[PDB]
Structures are given as structure tokens and as C-alpha cells.
Amino acid sequence: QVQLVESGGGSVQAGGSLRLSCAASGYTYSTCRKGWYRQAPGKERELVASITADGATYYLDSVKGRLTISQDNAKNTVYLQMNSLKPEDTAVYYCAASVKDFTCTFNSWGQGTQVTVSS
Amino acid sequence: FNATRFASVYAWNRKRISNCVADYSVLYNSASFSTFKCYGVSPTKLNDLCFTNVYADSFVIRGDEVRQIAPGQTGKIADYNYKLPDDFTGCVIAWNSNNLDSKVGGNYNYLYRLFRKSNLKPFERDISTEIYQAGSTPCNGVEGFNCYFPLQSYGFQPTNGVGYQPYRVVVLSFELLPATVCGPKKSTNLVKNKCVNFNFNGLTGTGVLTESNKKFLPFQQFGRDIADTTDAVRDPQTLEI
Amino acid sequence: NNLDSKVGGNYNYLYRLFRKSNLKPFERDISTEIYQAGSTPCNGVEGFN
Amino acid sequence: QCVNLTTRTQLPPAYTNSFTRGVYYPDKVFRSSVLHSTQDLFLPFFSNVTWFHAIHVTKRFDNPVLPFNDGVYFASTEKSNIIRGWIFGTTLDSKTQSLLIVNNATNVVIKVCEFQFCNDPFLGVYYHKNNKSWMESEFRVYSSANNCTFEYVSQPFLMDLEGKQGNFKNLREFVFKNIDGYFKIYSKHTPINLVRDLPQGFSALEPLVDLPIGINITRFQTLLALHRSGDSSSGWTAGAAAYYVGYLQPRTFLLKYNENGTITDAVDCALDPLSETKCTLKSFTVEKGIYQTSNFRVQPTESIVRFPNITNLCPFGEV
């Protein structure tokens, strides 16, 4: 199995920056895609950013340019660098790790970390 | 074709080459392929043919679907993944990438799209990975009961099974209307001083070829004696008359 | 068809289809020489191309 | 994005006369010292043409959008490399493929994409008076580029962008069509010492490009850069330039070329009884006599179909 833990969330004033950390534990070799989901209050879950093992990344139009997703293989962690945060960005962000063998879903989900951007 | 990278699984990528000259037999003359399927025409015999453009579907698969992506085929793709025109005009070539699409230790990107509820119009690109619903109640953006991913994983390994084997796949439907790219033109050396049935710069005719003392304009190709009868030929190329 | 059409397709009947040239009318030619779309002659293991 | 400025005079169209222009090289053949008879879509000579002016003075800055009926015979007089190219299409709103042929401050640019160009758009160089210098500062013509087909780059060069005083001394004759899908583009240029008049003489226009494209374009217009101090809506100039344009007609001409294959004379068979006799002669040159050319031919009128008196029709009411 794979374990995902999020960290780095909190409260930030509009225009500030935040970096979220997702540390993967357990059988790391099984994880395939890592990406960041966010669920703003009253809205549905959406894919903010995802990164490939090779390093390929894609972002939603709302976050593109402001947010960057990277990985640290030695640390077994994926980061979500959020710059120029807006109040719209306020939501619970979930680290999602796909399982390799399985119907390639995001088999592993993190607890989710709340990031609130004050105005 | 020698391209290193093809698209992801769900994101068949369209590529075009036009407004140039292409030698198609050498592309045919590679033999490095586990798949060389041209329909309507051979992989050869296109050098005398000029086309406006051709669109190439680029992606990374397993070997089991080296067949499954093609026009006129039926299956889960024709209903749920990918429809292609019934009047396809082109070719499908592909070559194996079994050891070439998995990263050492396993590319920790691997995810995979086969199926998706939706529907497919001919030559339509679909990427959605949403949980499949057959209808009991709104999922409300939630997976679980009656909210399940319609996309099993291939799960590529360097020792991939042949059905599992990654393959470099190119799906070509040829577009013509103002054709741009044909073979080279075919052609020969430049020879002089002999009565010959010629093809002068595409101008087919006959006569004895000899050097010209005439002063042609920089674009000026040919000259015709009165009654519109050719008089000299500009080397189409070295622009020598 | 009532006498020559069969369930599954009358593959009992078979015909050469390709030629190295344009064939003359009323000239029956059934030679089974394995057509060569190469490049490399095979001499004789049928297969791709 | 676009803002079409006020301070532009409204003027009634001014006109010229086309005396011995509208000649072009159709093929690429030799033809040396020959009289050859032939027709092609041309203007007539000794016709009567509009004049356009873009004068500093208002600045009579004229940017109407001008058709692509059948082609265009374009005569352009410049002073400071003011027109840089032209822009062809029907919608000029990205709804139909349109092209811009243009010569921006380093290069000849042509990008074809469906660009929702503005109505009377342009870009304006920003001038410096503290230290005299101009470079392009604005770029306000287009919006979107989604369908694109063609491309062409020019060798990067440098232009002065200085505005000279005095007379015009720059004759730029252009003929553009896109007929039978052939984007069929005839142009050259030639130094002058006039100010503003129409010269006599020859010159046939060379080709530039013949693209068998097959498109529908119905209008076209120019693309020109200009200089600025005095605000965005006041501190700029039209630039001393005039450019005059024609619409081509099916005319049969007698074809001179030289002791080389360069066109040395031509006439207007659809104009004049004597040009037509010259067609009949095949010769420039006319002997004394009288010469039978054609047979005249009396125009149809009032096309009439006249059934007879109507008498006895169905009693459909009885049904």
C-alpha cells in the first residue's frame, strides 16, 4: 500500500505564497501519478496540477503560472508552490497518488490540507 | 517518425507535415517496424503523389492495442473510446517501444485510459478520466459506490508482455485538396548534345540539348520560337540555360 | 449465389490480385510466384510485405 | 485593443487617368522581338482612375477597406517607407482566413491566420524630440490566431524611419489578385523626381508569387506604420504618401517584347478601333489603306415573349 500525508497548509494574506508538501510512504515503487486536487467550499473536486514521473506537468488554467508542481525523489515528496494566492484559491487541497498495477485511478488520497487566503 | 516522444495514453496527439518535400520510400524503407499498414496506397509510390497534409495520431500504448487503434475496427474503442471516419484515407504505421516507454524502477507517472462512458464521433480526441456512471444517483463529484473509474491500467514494465508491450504508433489519414509535399523529382543528371525525348523541368518534349547563349530573366524558365514552340531551356536549378 | 454462395464466405475460390505489369486481355495467368513488394526478396517465409 | 481616432477629413474621391499602365509578365517564356496576341484580365490604358492622398496638412489619413473584386492594379507613391504591406480578407474578423503582407521595421512579414483585425487599424512609432529617434512602439491590428496556413520570413534589415521633405520621387506599382486559386502578385518599384502627377512611359509589373490556394477574399487594405511624439490622438502623422488603385478587365493586347524578352510595347484592343486594327495587323505599325477589323453588331433589347389572346381556361371553381 501507499501512504500520502499533506502538510504546509494554513492562513495567508492575499498576494502571499504557500508551499504544500506531500510525503509518500510505504511502497513507493507503486505510485505513478502525483497531482494536487482542491475542493473549495460548495464546489466539486478539481485537478489543479499533476506531474509525471518523467517530469511532465499540466495545470488548470486558473492556477497556471501562479502554481508549480515538482518532486523530490530522495525525499519521496511532491510539492505545490502557490504564488500570488487569491481568495478563490481557498479550499482543501488533496495530494493524490495513483497506483501502478490498478485501474489507473488516484488509488491513494491524502487527508487533505486546508489553505485559506484572507482578503 | 524518428520522434522520441509520443503523447500520453488518453491524449492521442495529432501531427502534420506539409509545405516541404518528403521522400516516402525511405520512410517505407526502414524495416524497423512491427506495424506497417497503409490502406488505399502502399507505403511507397507516394513520391509521385503530392498531398496538402496528413494528420498523425501520436501516443503511447501497449502492444495489445497496436491493432485496436485503426479505422474500420470495432470494439470497446468504437463505442466508448475512439471513433474514426468510415471513409478513412491514409495509412497506419507503428513500431515497438517495449523497453522504451517504461522508466527505470517504473515510470512513476503510469496511468491509463481505455474506456469512458461518453461517445466518439469519427476522429475525436477524448482525455477525460472521470468515474464511470451507469445511473443510480448523482455521484456529486464523489467516487465509490456506482462511481467507478472506466479506465483500467495497462501498467507498463520494461519486460512488458507483447499485449503489454509499448509501441510507437502513428495513425495517418491523408488530406489533399493546393498539394504541398510530394517526392523529390525520378529525375536524373544533366546531359547535353544528343537528340532526346526530354522532360525539361517538368516540361515533357523532345529535341537535342545544347548550351544556350541566350540571356534569360532570373525566373525565366524557357523560351519558345514563334508559334509558341520551345527554343531553349533553363536548367531549372543551376538556372543555366 | 444459390449454387456458389456458402455460409462463412466461399473462400473455396481464390485469385491472384497483384501484378508486376498491366495484363493483356483473355490471357489466363495463375502463376503462384509469391508477390514481392520489397526490396529484399524472400526466396520464402511468407509474412509481412 | 483598437481605437479609431478622430481628426480625419472627409473628402470626395479624387481621380486620375490611366495612360499606358497596367502591364505584367504572364508566363515565364522567352519571347524576344515578337508581336504576340493574347488576352488577360487587365485595366485598359487611357482609362480613368481614382486618386488617394494621405497628406500631413486632419492628415487626410485614409484607411477605407477596398475590395478584391477581380484583382487590383495598385500604384503607390511613397516618401519614407510609410506603407509596409497590405491585408486581404472578407470579414477581417477571423471568421475567414485573411492574410497580412506587411514590412515591419526590420523585415518583410507575412503571417496568415484568422486574425480578428480591426476596421481601420494601425500601429504608431514613438518619436523623440529631445534626441531625434523613432522606433515602433505600438502594435494594434489583430486579436486571434487559431487557423494558420502560410508563413514567410524576410532577411532582417534596418530601416531609417526618417521622414524626408520635398517631392515624391518613389513609384511603386503593384498588381494583386487571387484568381483560380492563384494568389497572383505582380510588383516593382522605380525612382522618380516628380512631386505628384502621373508619368507616361512603360513598365510591366513583374510577378512576386503565384500561390494556387483557392480561397474567397473579397476586400483588402494596406498596413502602414507612422511616427509619434502631441498625444496618442494628436501627436502623430499620416506621412507624405499617395497610392492609387484599379480594378482589372478582360482585355486583349498585342505583345511586344525586346531584342530580349522584355515587354516593349502594348495596346488596348477593347478600347479603340485603331488598337483593334493593330490586333488585326499583328504589327505595331500601320500602312496607309483602309483595314476591315470586325463586323458590327446591334444590341438586343426588351426581350419579349408574347402569348396570344387568352380565351378559355379551366373552371376550377366547379371542383
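The numbering of chain B matches Swiss-Prot: 342-518, 521-584, in order.
Determination method: electron microscopy, 3.9 Å.
Keep in mind that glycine also has a Cβ here, set from the backbone N, Cα and C atoms.
One entry in Swiss-Prot concerns the mutagenesis experiment B:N343 to Q. Its note says: Reduced viral infectivity. Taken residue by residue with DSSP, B:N343 (mutagenesis position) is part of neither helix nor strand, so it is coil. Other Cβ atoms within 10 Å of the Cβ of B:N343 (mutagenesis position) number 7 in total over all chains.
What Swiss-Prot says about the natural variant B:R346 to T is this: In strain: Omicron/BQ.1.1, Omicron/XBB.1.5, Omicron/EG.5.1. Proximity of B:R346 (variant position) to non-local residues of its own chain (separation of 6 or more, Cβ distance below 8 Å) is seen for none.
In the three-state DSSP scheme, B:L368 (variant position) falls into the helix class. Taking a C-beta cut-off of under 8 Å and a sequence gap of six or more, B:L368 (variant position) has these contacts in its own chain: B:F342, B:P384, B:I434. Listed in Swiss-Prot as a natural variant, B:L368 to I is described as follows: In strain: Omicron/XBB.1.5, Omicron/EG.5.1.
Using a 10 Å radius centred on the Cβ of B:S371 (variant position) and all shown protein chains, the other Cβ atoms total 14. According to Swiss-Prot, the natural variant B:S371 to L carries this note: In strain: Omicron/BA.1.
Under 8 Å, Cβ to Cβ, and six or more positions away along its own chain, B:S373 (variant position) finds B:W436. Quoted from Swiss-Prot, the note attached to the natural variant B:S373 to P states: In strain: Omicron/BA.1, Omicron/BA.2, Omicron/BA.2.12.1, Omicron/BA.2.75, Omicron/BA.4, Omicron/BA.5, Omicron/BQ.1.1, Omicron/XBB.1.5, Omicron/EG.5.1.
Under the heading of natural variants, Swiss-Prot lists B:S375 to F and annotates it as follows: In strain: Omicron/BA.1, Omicron/BA.2, Omicron/BA.2.12.1, Omicron/BA.2.75, Omicron/BA.4, Omicron/BA.5, Omicron/BQ.1.1, Omicron/XBB.1.5, Omicron/EG.5.1. Applying an 8 A CB threshold to same-chain residues 6+ apart, the list for B:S375 (variant position) reads B:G404, B:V407, B:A435, B:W436, B:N437, B:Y508.
In Swiss-Prot, a published natural variant is listed as B:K417 to N, annotated In strain: Beta/B.1.351, Omicron/BA.1, Omicron/BA.2, Omicron/BA.2.12.1, Omicron/BA.2.75, Omicron/BA.4, Omicron/BA.5, Omicron/BQ.1.1, Omicron/XBB.1.5, Omicron/EG.5.1; May enhance affinity to human ACE2 receptor. If you draw a 10 Å sphere around the CB of B:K417 (variant position), it holds 13 other CB atoms from the protein chains shown.
While the structure shown retains the original residue, Swiss-Prot records the natural variant B:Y453 to F with this note: In strain: B.1.1.298. There are 25 other CB atoms within 10 A of the CB of B:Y453 (variant position), with all protein chains counted.
The note that Swiss-Prot attaches to the published mutagenesis B:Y453 to F is: Decreased HLA binding to NF9 epitope. Increased binding affinity to human ACE2.
Sequence-distant neighbours of B:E484 (variant position): residues of the same chain at least 6 apart with a C-beta under 8 Å from its C-beta are B:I472, B:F490. Under its natural variant entries, Swiss-Prot includes B:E484 to K with the note: In strain: Beta/B.1.351, Eta/B.1.525, Theta/P.3, Iota/B.1.526, B.1.1.318, Gamma/P.1, Zeta/P.2 and Mu/B.1.621; May enhance affinity to human ACE2 receptor.
Among the natural variants that Swiss-Prot reports, B:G496 to S is described with the note: In strain: Omicron/BA.1. According to its DSSP assignment, B:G496 (variant position) is coil.
In three-state terms derived from DSSP, B:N501 (variant position) belongs to neither a helical nor a strand segment and is classed as coil. The natural variant B:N501 to Y is recorded by Swiss-Prot, whose note states: In strain: Alpha/B.1.1.7, Beta/B.1.351, Gamma/P.1, Theta/P.3, Mu/B.1.621, 19B/501Y, Omicron/BA.1, Omicron/BA.2, Omicron/BA.2.12.1, Omicron/BA.2.75, Omicron/BA.4, Omicron/BA.5, Omicron/BQ.1.1, Omicron/XBB.1.5, Omicron/EG.5.1; May enhance affinity to human ACE2 receptor.
B:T547 (variant position) counts 9 other C-beta atoms within 10 Å of its own C-beta, drawing on all protein chains shown. Secondary structure from DSSP puts B:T547 (variant position) in a beta strand. Here the residue is the original one, while Swiss-Prot reports the natural variant B:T547 to K with the comment In strain: Omicron/BA.1.
With a cut-off of 8 Å between CB atoms and residues at least 6 apart in sequence, the same chain places B:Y451, B:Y453, B:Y505 near B:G496 (variant position), listed in sequence order. Of all the recorded positions listed here (B:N343, B:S371, B:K417, B:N501), B:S371 has the Cα closest to the Cα of B:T547 (variant position).
Residue density at B:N501 (variant position): 22 other Cβ atoms are found within 10 A of its Cβ, drawing on all protein chains shown. Note on proximity: of the recorded positions B:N343, B:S371, B:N501, the one nearest B:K417 (variant position) is B:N501, by Cα distance. A distance below 8 A between C-beta atoms marks B:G496 as the variant positions from B:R346, B:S373, B:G496 lying next to chain A.
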